[PDB]
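Presented below is the structure to which this report refers.
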Amino acid sequence: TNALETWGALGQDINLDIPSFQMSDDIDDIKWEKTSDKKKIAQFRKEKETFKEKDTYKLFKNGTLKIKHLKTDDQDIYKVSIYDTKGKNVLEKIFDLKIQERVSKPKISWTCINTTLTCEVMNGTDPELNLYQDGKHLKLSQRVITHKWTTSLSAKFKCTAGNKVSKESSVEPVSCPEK
Ligand SMILES: *[C@@H]1O[C@H](CO)[C@@H](O)[C@H](O)[C@H]1NC(C)=O
Ligand SMILES: *[C@@H]1O[C@H](CO)[C@@H](O)[C@H](O)[C@H]1NC(C)=O
Ligand SMILES: *[C@@H]1O[C@H](CO)[C@@H](O)[C@H](O)[C@H]1NC(C)=O
Ligand code: NA
């Protein structure tokens, strides 16, 4: 339905900008609306007043709308409509905001007794995990990664986790004399 997809982080702020715009005198009204609830979240009705539905919102002179501290409820299609003094619609841009939880630093666990190693990430939406040993790719996975060996070991393992909004990483030197 012609919207510009946008990714935002649960808990962080985000900015919806219209580069296609450049403010001026002729401009009489800039309206930002939230589709699903059909409600104007912010509006620049000339100096006549600066309306904002909440502190969660902020609208700038350049038409950019900042949404503070993203929450599950903010995933929605947003629309800006802006008009001059002669009543004309100068621009209309639409954004399709989806949000994800930032990923957390992965956690690596292991026993030398049982030749087993695990990498897991507790926080993060639809993450992707990669396991490396002394800089060489082991496995890619969406769920928890397991890695078993047999010999005595003294490697440097690296586990990455990432999604659309973040990337975290953890390296842990492993030494199993096993005897
Ligand atoms: C609009 O202004 C804000 C700061 O007031 C800035 O963060 C944003 O990048 C600007 N966008 C444009 C298109 O000027
Ligand atoms: C995991 O996410 C929760 C909120 O969803 C937060 O309280 C906690 O601090 C996060 N942990 C990390 C390591 O980011
Ligand atoms: C680890 O190895 C021991 C033998 O040394 C075995 O008995 C045990 O089942 C293994 N641990 C797990 C969790 O399977
Ligand atoms: Na919102």
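In order, the residues displayed for chain A correspond to 28-206 in Swiss-Prot numbering, which applies throughout.
Method of determination (from the header): X-ray crystallography, 2.5 Å.
Cβ coordinates are placed from backbone N, Cα and C, and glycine is handled just like the others.
Quoted from Swiss-Prot, the note on mutagenesis experiment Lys67 to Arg is: Loss of CD58 binding. Listed in sequence order, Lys58, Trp59, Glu60, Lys61, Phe78, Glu80 are the same-chain residues at least 6 apart in sequence whose CB falls under 8 Å from the CB of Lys67 (mutagenesis position).
DSSP assigns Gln70 (mutagenesis position) to a strand. Swiss-Prot gives this note for the published mutagenesis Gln70 to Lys: Loss of CD58 binding.
Around the Cβ of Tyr110 (mutagenesis position), 17 further Cβ atoms fall within 10 Å across all displayed protein chains. Among the sequence features in Swiss-Prot, the mutagenesis site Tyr110 to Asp is noted as follows: Loss of CD58 and CD59 binding.
Sequence-distant neighbours of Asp111 (mutagenesis position): residues of the same chain at least 6 apart with a C-beta under 8 Å from its C-beta are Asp53, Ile54, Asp55, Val117. Listed in Swiss-Prot is the mutagenesis experiment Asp111 to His, annotated as follows: Loss of CD58 and CD59 binding.
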